[PDB]
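Enquirer: Okay, here's the structure, questions in a sec.
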Amino acid sequence: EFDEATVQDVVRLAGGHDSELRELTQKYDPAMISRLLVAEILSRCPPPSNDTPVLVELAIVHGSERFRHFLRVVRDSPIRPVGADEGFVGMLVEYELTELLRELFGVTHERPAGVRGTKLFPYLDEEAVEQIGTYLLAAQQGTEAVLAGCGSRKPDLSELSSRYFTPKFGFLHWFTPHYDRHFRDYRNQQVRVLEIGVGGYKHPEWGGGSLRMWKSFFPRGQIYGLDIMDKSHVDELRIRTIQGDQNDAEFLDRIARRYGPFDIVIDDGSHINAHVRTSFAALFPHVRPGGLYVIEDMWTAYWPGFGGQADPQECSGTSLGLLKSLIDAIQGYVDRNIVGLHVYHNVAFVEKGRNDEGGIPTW
Amino acid sequence: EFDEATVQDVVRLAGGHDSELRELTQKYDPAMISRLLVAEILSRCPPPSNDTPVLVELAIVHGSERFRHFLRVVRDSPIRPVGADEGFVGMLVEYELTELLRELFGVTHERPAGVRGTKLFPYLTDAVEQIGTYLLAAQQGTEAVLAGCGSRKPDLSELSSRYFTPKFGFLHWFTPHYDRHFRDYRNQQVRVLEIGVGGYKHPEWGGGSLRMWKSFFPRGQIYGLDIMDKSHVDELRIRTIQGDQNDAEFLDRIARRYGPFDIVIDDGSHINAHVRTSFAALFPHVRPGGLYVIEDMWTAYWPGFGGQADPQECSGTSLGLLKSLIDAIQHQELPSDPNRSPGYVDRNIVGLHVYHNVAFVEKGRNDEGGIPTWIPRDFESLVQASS
Amino acid sequence: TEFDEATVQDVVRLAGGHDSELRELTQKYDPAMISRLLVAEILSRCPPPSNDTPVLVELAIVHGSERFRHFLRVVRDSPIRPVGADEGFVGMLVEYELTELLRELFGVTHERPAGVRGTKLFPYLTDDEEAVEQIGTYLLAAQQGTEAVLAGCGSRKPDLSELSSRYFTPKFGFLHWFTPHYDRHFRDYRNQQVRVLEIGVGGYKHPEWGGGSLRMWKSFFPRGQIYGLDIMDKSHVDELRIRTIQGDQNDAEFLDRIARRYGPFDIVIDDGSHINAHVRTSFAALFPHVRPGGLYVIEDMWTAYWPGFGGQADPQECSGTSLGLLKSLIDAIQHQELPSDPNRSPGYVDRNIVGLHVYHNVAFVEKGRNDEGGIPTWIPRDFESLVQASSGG
Amino acid sequence: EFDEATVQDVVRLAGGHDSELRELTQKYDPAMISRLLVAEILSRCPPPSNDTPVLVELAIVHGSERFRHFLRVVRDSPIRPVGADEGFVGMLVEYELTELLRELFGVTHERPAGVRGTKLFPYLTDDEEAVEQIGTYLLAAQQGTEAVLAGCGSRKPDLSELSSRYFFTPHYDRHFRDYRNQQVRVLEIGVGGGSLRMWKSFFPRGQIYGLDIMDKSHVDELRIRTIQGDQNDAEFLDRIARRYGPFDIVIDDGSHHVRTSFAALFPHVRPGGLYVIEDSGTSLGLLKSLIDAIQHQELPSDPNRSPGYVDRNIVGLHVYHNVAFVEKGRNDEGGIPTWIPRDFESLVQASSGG
Ligand SMILES: Nc1ncnc2c1ncn2[C@@H]1O[C@H](CSCC[C@H](N)C(=O)O)[C@@H](O)[C@H]1O
Ligand SMILES: Nc1ncnc2c1ncn2[C@@H]1O[C@H](CSCC[C@H](N)C(=O)O)[C@@H](O)[C@H]1O
Ligand SMILES: Nc1ncnc2c1ncn2[C@@H]1O[C@H](CSCC[C@H](N)C(=O)O)[C@@H](O)[C@H]1O
Ligand SMILES: [Mg+2]
Ligand SMILES: [Mg+2]
Ligand SMILES: [Mg+2]
């Protein structure tokens, strides 16, 4: 329900100083921004762990206005807003709108206190005693889950991998600690991230796990997912899917001009060797200086059914032949703009930037 | 179970270089060390999220020996060892003994790969229906076990929920302050004393915060003091001690036995006199560069805890102590006096951090020197001297 | 001089954005003027050179078809300054895209070990008989000169203690040992477009001395604006990102005026008169103008023990001292734990302090919403009752 | 001057808790330890900036013992021990012996205060004659103390500054800095011994080894041992690696062989360590093959072929301009399972649910 350009503008202004936050809250309706922040919060919350269901009241305040959201918190259900009559309110959490903007989407130092207000058992007589023993722990656990969603603490990619049912870590692959190392320093930037391959293939429901992972990892980011199949059902706040073929260089240049430039591009697509090579040539020019191009699953370089060759020395048309040529380049556009190559099992990271430093007179 | 002196020695040696790791494995029976590491791993694992129970085989290798442990992993149950046949084995995880020691108890950089070997569905003969049933569960179960085989910093706020301790989420909001002050100690072989194990007179309750410090400090030894017997809490790297925090003689005995402490935390009776007695007796047993923490100063204002409703009538309160520490930090700035001489606390405090219901005191040599004589002692004279 | 304050701040704001903001910037402003602004910043940012032999480092700032060339004369004991192309031996050519230099100096960015610039050693050296002797003469000087210039072209965190000895301030080394505390408390703000107000510019009555600490904060906060308040005139200290203000720190109405004009502040430092009344007046007047999550800093609380600054020799008679203030802030932090009273109303400070850090001669006060809630009435208010209510039988 | 085995033991013990620090100081003469710590300090000190020559007295206390060292600190001159009457004492710095051990060689958090005592102008008496010196020795005593206290800790240095001081580096910093609190063993092949001093400075708890064909025993100092021999003799390389290793880091300068030293020395890099190749067509070929080594578990199964040592032991490769970093570790994650299809269309069908 939120305009993408608007969300991007809110995130841009949130990263600013007091004048930008003020500009933000005058440019847009506060009620609308509050709804946007709650939608963000609900996606950021970890899974609840309390057995007894509780409500956490989230009050967002701007000037004279008070926007109240009653959140149902119980294990095995995602946190959702419900009516005030639908359960026991264990906690009231109050935020100033601009403070919540800073905590969610700002460029901020860590703030261990003073970001909000809290009032325990806010509407609590007869049962006064009995109510404590039933909801005390559940309210502690419910509140912790909501407050976790109200900030920008760095999550654990390996855990997100299990949570969003993506195979980046835990069975087939062990990519996430490499992703963490290469990606974590970008987290306060308003990144644009493009992943080739949303997941689920031709099945009408599956896919998007890795997109949800990047959204969670990059609190200020916009995530784009390209897939040959329609993935419109995956789209949500800060996640856009695009339908098209990674093997169409012209089309890639087109979407890169509309949505770029990209801080990060990830290839987890078809895994056809020619596709990997086409996508790189087409998209590497659209990676920002200081940005990254990632290729997953180079294993197909050894398999003819993906356009590979079993003989590792026959690498001329494979993803590994590309990586090998990137080594030559480091020591054409690509040649002039690569400063680093990181290779791990089934994943490689390419660092973009002018390869122009340390020049000497050849004589 | 496992002898405390031995556990501490293992951790000491595991923090060294190759020669220390070799000394370790030659000094102790490899089989015993493996059981120790598995006990540690069991407490270290996060709660699993897989609905279908799986086994993760952990194989620990040393020389020609191979120690096999089968861990049952399922949501809502603690991870536990079982026999080989007591489930479907979704993953084989293999460690060299010395590598697992480094990963659990070592002083080590982050290692994103190469610390172990993995074999998915290790005993599956090619198997179809088994994929549908177990792939996701194997992935999630392995993820939980592997988290327990490393030293990744946990979230104290989350641990508070998990271990049922009031440090964060309802009554209190301490954990982010603890994180800031404590996280830089995590690669040290810390000794942590908390006064107040929890549960009071209840026969089973308590120890949540001790379990929390154990998780946070992968190389630490945790001690918990309580007036009530808390022997049921004791586990690897956690010892409870029965005694009275208001008994200075006893505190000194246990400090000599188990100290010196890098960290002391008072979360005890919250009687103002007790807080002051414990601080005076235990502050000398805090290491230089260490911390003394006082929780729940709220009782300063409450007579039923020895406090006073008037914040100015603070001479016997925990806040009165904290206020006096400010003067202690500044003590070298007092005008010259041949009669007066600085006390132990004066000479040994270099920082005070006060937050709502929690305060951190930095132990260290307070000997920077006061403002020299030649700097004028009135405003006007200072202005004319600096021009 | 040429660089309007609102312009500098706008440049810094846009530099912190993504590609669309960097493009917006270079379209909003003349690329040549921006390039001049960046060079002015770079000259202030460079460390002292160590090379004995003077070299030229050519900094070329490229934007589209335009190439803005600056020849920087670099030598030990002299401030790096622009000279003519022919006024030395060019040891190194350093080349930046305009938008890339903007990101590096004023942006919010991850560490980039490579790929931010191009360099060419001895760019104009002709293959001659003199060339061999010229390489012997200039090789070391070229690398040392380049190091000094490259350090000024980035936002790498400086050592605070080093900046103390460089700009001649007593924050560390002899009288005081403040810098490691300042580093601990200030380093997490370095990404932000901070506004920092320091009361007490330095130099006192002397018409030349002072500004040392202000230059220290400018260097430490790459994206910041620094304000210095002093009763005396300090107009000579003013430079890019540093403004001085003339006035009394003990005049509350004036403080509220300047805070409304230049605030709100992420950080306020009191290093002024050290008069006990002045510290108290300033805190009450300026604390409301510290941003939530910001810091109020008090230096030199040693004068609290001395009548000549309105202090008292007896530490117990602290009602009017800076130490008395710090003591009361502990109660302010704890105020929600007070027994309820209909007539008592929590004050502004009560509601807005969330932390206090006290070190020898320096204290840091954390501004934020103090509204965690006090211990509920239904928690027993005596130890024996607590034991009973917590033992479940 | 100081026995190598002893230095390593001191460093090992200093990295422990209280019981190790006490064991250290009861195992060795405190006077000797003090002299070792001073030697270390002098090598860690940055170049002084003060024009006026001043003395900094470093006093090291252990029980009844008090070891007093007067250090002349002047611009354009290295800091050295002198007598008390060889200048003006502008500052007395005092450390507990165990505290100095921790600060220099310990595994410790950053401690912004309370690690020492300091007394400015510790011997200046009277008032009328004192004013004269205060004006001339104030600025110098601040700059002189700064330089000494800088050498008294384990703060990370700037490799770029070190590279000029001892007559590219940002990549070294990236990959090396996480090792700094470990008692590392670093071997550099190809040795003036400027770069060995750089690594000594960068790794405060480290032992550095430099191999060269020339005799470079004049480069040897605390925590730096040079080794003479042939780097093309693979047996020799294996021999010295067993003797002095295993190595957390090996640095191989290929410009002045690389395949030979890599094959011989890679097995002696610790798991989780680094093999570094600086600079040339034979170097590049090796780097490219290391990609296949990383990916070796993805090869189609072959009974006649079995993975080599390198295949099983490389887990990462980082290539930059003129330098590459190879990560040693167990490469045993498992290849893609047989039951995953080996052509695109079959893969699409098998993971589309219907
Ligand atoms: N030629 C092509 N162009 C674009 N997408 C393609 C393609 N061929 C296959 N794909 C898509 O690439 C996806 C590979 S699976 C991606 C997995 C996902 N990144 C995750 O981690 O969960 C499939 O969904 C498939 O539909
Ligand atoms: N005089 C005394 N000496 C030691 N412990 C005491 C004491 N009086 C009370 N206690 C103990 O202090 C504890 C307070 S509750 C401690 C809670 C625990 N730290 C947690 O965070 O979960 C109770 O277990 C009580 O038995
Ligand atoms: N009432 C008042 N209001 C504002 N400034 C005052 C003042 N009384 C004194 N000052 C100024 O405060 C300064 C104290 S010295 C400041 C030192 C400087 N902050 C540094 O660290 O380098 C003097 O320059 C003096 O002119
Ligand atoms: Mg993949
Ligand atoms: Mg408590
Ligand atoms: Mg001062």
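For chain D, we keep the numbers from Swiss-Prot: what you see runs 6-172, 182-205, 214-278, 282-304, 323-397, in order.
The header says X-ray crystallography, 2.2 Å.
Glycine too: its Cβ is placed from the backbone N, Cα and C atoms.
I grabbed these lines from Swiss-Prot:
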- D:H278: active site, proton acceptor (ACT_SITE)
- D:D275, D:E303, D:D304: Mg(2+) binding site (BINDING)
- D:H278 to A, K or Q: Abolishes catalytic activity (MUTAGEN)
Enquirer: If 9 residues are missing between D:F172 and D:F182, how far apart are the two Cα atoms, in Å?
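Expert: Between D:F172 and D:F182, the Cα atoms are separated by 15 Å.
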Enquirer: May I ask which residues of the same chain, at least 6 positions away in sequence, place their Cβ under 8 angstroms from the Cβ of D:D304 (Mg(2+) binding site)?
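Expert: Within the chain, D:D304 (Mg(2+) binding site) has Cβ neighbours under 8 Å at D:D275, D:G276, D:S277, D:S323, D:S326, D:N365, D:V366.
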Enquirer: For the C-alpha pair, I'd like the distance in angstrom between D:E303 (Mg(2+) binding site) and D:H278 (mutagenesis position), rounded off.
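Expert: Per the Cα atoms, D:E303 (Mg(2+) binding site) and D:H278 (mutagenesis position) stand 10 Å apart.
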Enquirer: In this deposited model, 3 residues are left out between D:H278 and D:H282; how far apart are their Cα atoms, in Å?
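Expert: Logged value, Cα of D:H278 to Cα of D:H282: 9 Å.
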Enquirer: I want the residues beyond D:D275, D:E303, D:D304 whose C-beta is within 8 angstroms of the mean position of the Mg(2+) site's C-beta atoms, in chain order.
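Expert: Counting only non-site residues, the set is D:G204, D:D274, D:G276, D:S277, D:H278, D:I302, D:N365, D:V366.
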Enquirer: Can you count the other CB atoms that lie within 10 A of the CB of D:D275 (Mg(2+) binding site)?
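Expert: Summing over all protein chains shown, D:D275 (Mg(2+) binding site) has 19 other Cβ atoms within 10 Å.
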Enquirer: Looking only at Cβ atoms, how many others are within 10 Å of the one on D:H278 (mutagenesis position)?
Expert: 10
Enquirer: Please compute the Cα distance from D:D304 to D:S323 in Å; 18 residues between them have no coordinates.
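Expert: With 18 residues absent from the model, the flanking Cα atoms are 6 Å apart.
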Enquirer: Do you have the Cα distance in Å for D:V205 and D:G214? The stretch of 8 residues between them isn't modelled.
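Expert: Logged value, Cα of D:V205 to Cα of D:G214: 8 Å.
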Enquirer: Among all the protein chains here, how many other CB atoms are within 10 A of the CB of D:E303 (Mg(2+) binding site)?
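Expert: A count of 18.
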Enquirer: Translate the DSSP assignment of D:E303 (Mg(2+) binding site) into the three-state scheme.
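Expert: Strand, per DSSP.
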